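J.: The structure that follows is given in the form of structure tokens.
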Amino acid sequence: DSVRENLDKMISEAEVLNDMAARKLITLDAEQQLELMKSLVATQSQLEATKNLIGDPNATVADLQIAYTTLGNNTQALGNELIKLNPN
């Protein structure tokens, strides 16, 4: 069972959705652009925090665990937002 650092996995997943979202961004009208932006910025914010945290070789098994869970939840939500715009 993988170390608390299958964040590396969540981290690289978050990056990719964030990239995808920044592209769906220009192609959207205001109302929808803002919906996406709200979840994108949140994911971007959390990702950056998670990156800082894992830089601290100390931290804790909990703070890391929260980071993973939160970053995951944000990433998950961005996914649904992306699907909600272009089911494709």
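In order, the residues displayed for chain A correspond to 209-296 in Swiss-Prot numbering, which applies throughout.
The header says X-ray crystallography, 3.0 Å.
Cβ coordinates are placed from backbone N, Cα and C, and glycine is handled just like the others.
Under the heading of mutagenesis, Swiss-Prot lists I219 to A and annotates it as follows: Loss of adherence to SHA. According to Swiss-Prot, the mutagenesis experiment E223 to A carries the following note: Loss of adherence to SHA. Listed in Swiss-Prot as a mutagenesis experiment, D227 to A is described as follows: Loss of adherence to SHA. Quoted from Swiss-Prot, the note on the mutagenesis of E289 to A is: Adheres to SHA.
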J.: Which residues in the same chain, at least 6 apart in sequence, have a Cβ under 8 Å from the Cβ of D227 (mutagenesis position)?
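T.: Sequence-distant Cβ neighbours: none.
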J.: Quick check on the mutagenesis positions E223, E289: which one has the highest count of other Cβ atoms within 10 Å of its Cβ?
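T.: That would be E289, with the highest Cβ count within 10 Å.
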J.: Give the helix, strand or coil assignment DSSP yields for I219 (mutagenesis position).
T.: helix
